[PDB]
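Peer 1: Pasting in a structure now, in structure tokens, and then I'll have a few things to ask.
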Amino acid sequence: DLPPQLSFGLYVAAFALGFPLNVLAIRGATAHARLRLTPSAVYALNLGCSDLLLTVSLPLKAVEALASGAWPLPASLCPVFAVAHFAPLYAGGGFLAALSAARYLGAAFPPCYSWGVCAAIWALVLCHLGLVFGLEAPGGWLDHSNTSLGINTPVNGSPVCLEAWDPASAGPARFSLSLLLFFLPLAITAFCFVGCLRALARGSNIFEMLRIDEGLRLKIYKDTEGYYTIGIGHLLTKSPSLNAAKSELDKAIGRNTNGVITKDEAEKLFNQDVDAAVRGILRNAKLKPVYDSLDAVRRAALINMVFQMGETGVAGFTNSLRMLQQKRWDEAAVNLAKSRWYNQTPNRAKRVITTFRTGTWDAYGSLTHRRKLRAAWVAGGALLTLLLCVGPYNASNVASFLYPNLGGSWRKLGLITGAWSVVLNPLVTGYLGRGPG
Ligand SMILES: Cc1cc(OCCCS(C)(=O)=O)cc(C)c1-c1cccc(COc2cc3c(cn2)[C@H]2[C@@H](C3)[C@@H]2C(=O)O)c1
Ligand SMILES: CCCCCCCC/C=C/CCCCCCCC(=O)OC[C@H](O)CO
Ligand SMILES: CCCCCCCC/C=C\CCCCCCCC(=O)OC[C@H](O)CO
Ligand code: NA
């Protein structure tokens, strides 16, 4: 038993904060929907509108809490409060799962359909709640007595909106909807979160990593050390002669290039350069065992080093190589940080070293990688709000259906945590401020 003033206060704090936050989330999602319609924006707009509807019902639940559960408002307001409070409480979980799945699929695999999915979520929640209420609520179709719709009167002078509803009728309705709109979306969200984590881990490679580090030039240029270079970090020669560089360029492409090439030629030269670096590792006694023991992402950081310095230059880092085979990531990093390579190209070296430390693509913050990070944050954030806010409410529905001998204190706590989804949802969906751009 929570004191009425504490219950009133908790509902008022969720309402006072939820009203501006959801007004800001709707604004953010509407802007994105108008500029470039995306499934994520549609799901975020529906969740924003839903949470705002739940927000506006919170003062009514606050005064009910202050009246110790009695309905201190006109009886005709009970059906309106019923739909404004409970339809968003169940629909929200559906929109969070939809949003999490749209974010995961959009990022791991880089409009009209999303509106259909939202209409289906709203149709199910409104028909499920509507049919049970219209038919089985006190004052409903099956009720023959002079009773206001949704109102029970356990004692004289004490009308109760919904909370005194016969459990034999409300219980199976709450339980079935909790399975479909909370537990299934919870599994979907948990699946998308894991999928996002896995997509970050195996979604990039050496080719993409070297493109960021090397860049692209269609004409012969002098690199950082002054050597004639072309394409994607392809060293033509160390010789102080442009004619020698053009001569080497012509033999590599098999055409009279005159120091200028095509993107396809530069790409084909880059592929030959990566295979050469891979060949150099496998033919080296100190490199091959290290490479074989390494995961896919760390193998790429090893190829990146060989591509930049050559097999021999890399084989000289005997302490770091031993450390890497021993899986002593921080000790290898500390050794590589004292190298001439780090002194000469610190930005490039820090990125490769961080890749050896973490085994992730985090140092290579490309558009694709950032989109995947964003997707993981939304799905992780959705999982947290599902478990903390509406989660205790849906677990209470399941607990009471299986063990109806439980008292009503758990449901009372779950309804308060459910109300706080109006605060946590706009904070996790990412449409506040500048947006998820
Ligand atoms: C069916 C209906 C009839 C109505 O008015 C018709 C009677 C008007 S009259 C008397 O002038 O003829 C008004 C509404 C909003 C509705 C209506 C439509 C859609 C949804 C709802 C709200 O339904 C529900 C159902 C449940 C709850 C809350 N609202 C509680 C239970 C189960 C859920 C829970 O505890 O999780 C209600
Ligand atoms: C809407 C928030 C106001 C909640 C009331 C807080 C005061 C608590 C006292 C209640 C006893 C007197 C009954 C007060 C009824 C006033 C009419 C009303 O609140 O209507 C709801 C509004 O129209 C929605 O659609
Ligand atoms: C008829 C459509 C189904 C709606 C009725 C479901 C009943 C509620 C249960 C779970 C809600 C979870 C909804 C999960 C939907 C996944 C959404 C999604 O991933 O959309 C991808 C997007 O359209 C491209 O990027
Ligand atoms: Na070393």
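Sequential numbering from 1, following the chain as shown.
This entry, so its header tells us, was determined using X-ray crystallography, 2.2 Å.
Quick reminder: no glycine exception, Cβ is built from N, Cα and C everywhere.
In case it helps, Swiss-Prot gives these features for our protein:
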type	residues	note
MUTAGEN	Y43 to F (Swiss-Prot position 44)	Reduces response to synthetic agonists
MUTAGEN	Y90 to A (Swiss-Prot position 91)	Reduces response to linolenic acid. Reduces response to synthetic agonists
MUTAGEN	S114 to A (Swiss-Prot position 123)	Reduces response to synthetic agonists
MUTAGEN	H128 to A (Swiss-Prot position 137)	Reduces response to linolenic acid. Reduces response to synthetic agonists
MUTAGEN	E136 to A (Swiss-Prot position 145)	Constitutive receptor signaling
MUTAGEN	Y393 to A (Swiss-Prot position 240)	Reduces response to linolenic acid. Reduces response to synthetic agonists
MUTAGEN	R411 to K (Swiss-Prot position 258)	Reduces response to linolenic acid. Strongly reduces response to synthetic agonists
MUTAGEN	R411 to A (Swiss-Prot position 258)	Strongly reduces response to linolenic acid. Strongly reduces response to synthetic agonists
Peer 1: Could you give the Cα distance in Å between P110 and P111, the residues bounding a stretch of 8 unmodelled residues?
Peer 2: 15
Peer 1: Are there any residues in the same chain, six or more apart in sequence, whose C-beta is under 8 angstroms from the C-beta of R411 (mutagenesis position), and if so which?
Peer 2: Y393, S396, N397, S400
Peer 1: For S114 (mutagenesis position), identify the closest of the mutagenesis positions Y43, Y90, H128, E136, judging by Cα separation.
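Peer 2: Sorting the mutagenesis positions by distance from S114 (mutagenesis position), the top entry is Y43.
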Peer 1: Output: those mutagenesis positions from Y43, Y90, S114, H128, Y393, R411 whose CB lies less than 6 Å from an atom of ligand 3, in sequence order; none if no residue fits.
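Peer 2: Passing the 6 Å Cβ check against ligand 3: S114.
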Peer 1: Where the distance is taken from Cα to Cα, which of the mutagenesis positions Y43, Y90, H128 turns out closest to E136 (mutagenesis position)?
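Peer 2: Minimum Cα distance from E136 (mutagenesis position) across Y43, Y90, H128 lands on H128.
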Peer 1: Give me the non-local Cβ neighbours of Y90 (mutagenesis position): same chain, 6+ apart in sequence, Cβ-Cβ under 8 Å, ordered along the sequence.
Peer 2: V125, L129, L177, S178, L181, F182
Peer 1: About how far apart, in whole Å, are the alpha carbons (Cα) of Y43 (mutagenesis position) and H128 (mutagenesis position)?
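Peer 2: Rounded to a whole number, the Cα-Cα distance is 21 Å.
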Peer 1: So, in DSSP terms, is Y90 (mutagenesis position) helix, strand, or coil?
Peer 2: helix
Peer 1: Within 10 Å of the Cβ of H128 (mutagenesis position), how many other Cβ atoms can be counted across all chains shown?
Peer 2: 17
